[PDB]
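Asks: Got a structure here, written out as structure tokens. Questions coming.
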Amino acid sequence: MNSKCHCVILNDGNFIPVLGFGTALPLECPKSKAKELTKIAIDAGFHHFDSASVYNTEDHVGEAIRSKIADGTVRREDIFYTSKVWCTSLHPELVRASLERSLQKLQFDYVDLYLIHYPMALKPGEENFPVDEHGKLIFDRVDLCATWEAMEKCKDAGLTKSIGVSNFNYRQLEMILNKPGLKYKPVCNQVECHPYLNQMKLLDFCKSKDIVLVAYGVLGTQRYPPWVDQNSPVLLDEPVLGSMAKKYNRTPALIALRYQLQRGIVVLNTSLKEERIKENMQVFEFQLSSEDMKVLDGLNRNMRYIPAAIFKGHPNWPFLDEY
Ligand SMILES: NC(=O)c1ccc[n+]([C@@H]2O[C@H](COP(=O)([O-])OP(=O)(O)OC[C@H]3O[C@@H](n4cnc5c(N)ncnc54)[C@H](OP(=O)(O)O)[C@@H]3O)[C@@H](O)[C@H]2O)c1
Ligand SMILES: CC[C@H](c1ccc(O)cc1)[C@@H](CC)c1ccc(O)cc1
């Protein structure tokens, strides 16, 4: 990666881009819609792309990236691609198999970043959401420190450049950091973060340990009806964001994106609309003042759009602890 990019530096020396395009879809979409969106996102100037085994969009995004290489738009070296091991493959002996399957889907030699998607394990098998006859998920038990050693060996094997974690709390990060024989710290903790749920304490902690916070739900989430209470307020309808957008001559979404960049957060975003995808690149164009930043800090109301309620009975459920 060209050190010239709008990047930050991870604690293992590698460059990220601070703005990433997410490749989880709305549930009505054909997975193949990810190819079209990725090509557009490239053309608009995105070079960091967030995915997961579980989105089922990896083959499609990889194909988009390969055509943009074929036709001279990008090089592999200038793309930052993220995948995530899902809850069904957290067992140490299952982690590397899952990475190698993703690499086969993508026709890639390596991913740039590989995350534990949740600190919670589920029953192994091809089905991602194994449930019982009452419609409840079948939990499993894992040693997360041993999952982590397997993540480490994936990095030593050159299958991923970097490793870290997602949807971990303070205590779960601490478990990894204090682990005997620890070879590599996690480079990041990927978590939900916006105006409404600003993660100040989790963020402060991550920085003290050289861990980059990567934010999803930056624009209030895609509101996936399985996962998002449809009575939650719509973030972008917040009157404070509309009035600030008017002040800066920019949009509510652009205000929410910029707020996070100035806090040292790496931001993800998804849109289905080409014009919104170009619009979001305008985040590098303006500065929010120190006092407007404080005004946005004031929106914090502990509104969690994605509490992963179906996992609520799990011993390792991350969202009970204060942070
Ligand atoms: N690690 C995890 O657990 C996790 C969980 C959820 C998501 N993610 C990742 O985060 C990515 C982002 O997804 P998200 O669900 O969190 O959504 P988000 O980025 O908060 O986006 C929410 C909504 O913003 C709208 N939007 C985008 N640009 C806009 C603009 N300029 N003006 C007005 N509206 C705009 C989009 O609607 P339109 O399509 O109609 O424009 C979209 O539905 C995913 O693709 C995925 O990579 C990770
Ligand atoms: C992120 C979007 C996704 C999801 C992913 C991770 C989560 O912690 C919650 C929800 C939902 C459920 C799989 C989804 C839908 C379509 C898609 O292509 C990807 C993810």
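This deposition comes from X-ray crystallography, 2.1 Å.
Every residue, even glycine, has its Cβ placed from backbone N, Cα and C.
What Swiss-Prot lists as NADP(+) binding site is 20-24, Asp50, 166-167, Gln190, 216-224, 270-280. Quoted from Swiss-Prot for the published mutagenesis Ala24 to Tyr: Reduces enzyme activity and affinity for substrate. Alters the stereospecificity, so that androstenedione is converted to testosterone. Here Swiss-Prot notes a mutagenesis experiment, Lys31 to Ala, with the remark: No effect on affinity for androstenedione. Slight increase of catalytic activity. The substrate binding site annotation in Swiss-Prot covers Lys31, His117. Residues annotated as active site, proton donor in Swiss-Prot: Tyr55. Among the sequence features in Swiss-Prot, the mutagenesis site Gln222 to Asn is noted as follows: Decreases affinity for NADP. Changes enzyme activity, leading to the production of testosterone and concomitantly reducing the production of epi-testosterone. As a published mutagenesis entry, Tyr224 to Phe appears in Swiss-Prot alongside the note: No effect on enzyme activity. Decreases affinity for NADP. What Swiss-Prot says about the mutagenesis result for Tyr224 to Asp is this: Decreases affinity for NADP. Changes enzyme activity, leading to the production of testosterone and concomitantly reducing the production of epi-testosterone.
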Asks: Could you tell me the C-alpha distance between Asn280 (NADP(+) binding site) and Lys31 (mutagenesis position) in angstrom, no decimals?
Replies: 23
Asks: Cβ-Cβ under 8 Å from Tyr55 (active site, proton donor), same chain, 6 or more residues apart: which ones?
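Replies: Spatial neighbours, sequence-distant, of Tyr55 (active site, proton donor): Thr23, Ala24, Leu25, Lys31, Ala34.
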Asks: Can you tell me how far the Cα of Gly20 (NADP(+) binding site) sits from the Cα of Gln222 (mutagenesis position), in Å?
Replies: 16
Asks: When you rank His117, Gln222, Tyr224 by Cα distance to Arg276 (NADP(+) binding site), which of the recorded positions ends up on top as the closest?
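Replies: Minimum Cα distance from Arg276 (NADP(+) binding site) across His117, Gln222, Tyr224 lands on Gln222.
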Asks: Given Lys31, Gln190, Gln222, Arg276 as the recorded positions, which ones have a Cβ positioned under 6 Å from some atom of ligand 1?
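Replies: Cβ under 6 Å from ligand 1: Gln190, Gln222, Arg276.
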Asks: According to DSSP, collapsed to three classes, what secondary structure does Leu219 (NADP(+) binding site) have?
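Replies: Once the DSSP labels are grouped into three classes, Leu219 (NADP(+) binding site) ends up as coil.
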Asks: Going by Cα-Cα distance, pick out whichever of the binding-site residues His117, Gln190, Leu272 is nearest to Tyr224 (mutagenesis position).
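Replies: For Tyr224 (mutagenesis position), the closest Cα among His117, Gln190, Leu272 is found at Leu272.
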Asks: If I restrict to non-local contacts, at least six residues apart, and a C-beta distance under 8 angstroms, what lies near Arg223 (NADP(+) binding site) in its own chain?
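Replies: Listed in sequence order: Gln230, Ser232, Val234, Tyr305.
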Asks: Measuring Cα to Cα, how many angstrom lie between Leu272 (NADP(+) binding site) and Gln222 (mutagenesis position)?
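Replies: With distance taken Cα to Cα, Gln222 (mutagenesis position) is 10 Å from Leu272 (NADP(+) binding site).
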Asks: Can you tell me how far the Cα of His117 (substrate binding site) sits from the Cα of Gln190 (NADP(+) binding site), in Å?
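Replies: The Cα atom of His117 (substrate binding site) is 9 Å away from the Cα atom of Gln190 (NADP(+) binding site).
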Asks: Around the C-beta of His117 (substrate binding site), how many further C-beta atoms are within 10 angstroms, looking at every protein chain?
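Replies: A 10 Å sphere around the Cβ of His117 (substrate binding site) contains 20 other Cβ atoms.
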